[PDB]
Amino acid sequence: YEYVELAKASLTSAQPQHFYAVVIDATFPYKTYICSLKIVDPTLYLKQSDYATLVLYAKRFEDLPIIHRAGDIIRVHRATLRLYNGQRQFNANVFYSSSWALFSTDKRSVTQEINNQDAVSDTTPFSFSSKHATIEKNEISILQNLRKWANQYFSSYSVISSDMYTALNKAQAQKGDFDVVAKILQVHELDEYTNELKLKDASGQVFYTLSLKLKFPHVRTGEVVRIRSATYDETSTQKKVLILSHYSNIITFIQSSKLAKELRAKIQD
DNA sequence: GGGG
């Protein structure tokens, strides 16, 4: 097809558009089915962060992307562009015509590095909504360019801007929902289905949250994650606990991430 | 319907 760059898409023509973009933030797929993402590309990011928004609709959880890592790439077809509150908000009905495909930016897909498998052909999506989606050559280039940029971006910028999350030392004064960015100091198996994450962000605070072993199998001790949509447990006593919801999400960062690398270094037990 |  014809893939438009995020800032070049039309807010004028009634026709669907297609594009490749980097995924920097995402909700888990949930039912109201939806998945909301924050995407960026070379023409749209934080420069002298800024980003476009992507909402995906479907009639079943199985037809939505599960983003476990910031930095991977996505490409959607039959997307409609709307302007929702200042940002560029792209919409895609997976149940109708639209489709999506995820491409790993690192050598391995999250799911993959967990299972020690090698990628098919790395022009091959590690997950797609299609009925068994493929790609034409005109693309290889685009996908290879976005990947290179992706690492140049994540490598020199924080990506997850200092104002996209809330320091933990300000968690208790929060009313409602907020995001976090911390280092997992420990993963503990409480039982058959869930773990207990011991978190510590740059503020130096220690928090805990319960994560379902399967919603987030990538969770690992010593790693940095971004937690989308937590809440402070007003009923907490000895421990300070954050509470995840169904749309909540635990996100890791591709290996080039400056933010992730720095926090692994700065934060410790 | 989208920070749900």
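We number chain A the same way Swiss-Prot does; the residues here are 36-67, 72-87, 95-315, in that order.
Determined via X-ray crystallography, 2.6 Å.
Every residue, even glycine, has its Cβ placed from backbone N, Cα and C.
Looking at Swiss-Prot, the entry for natural variant A:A311 to S says: In S version. If you take the C-beta of A:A311 (variant position) and look for same-chain residues 6 or more apart in sequence within under 8 angstroms, you find none.
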Once you note that 4 residues are missing between A:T67 and A:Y72, how far is one Cα from the other in Å?
6
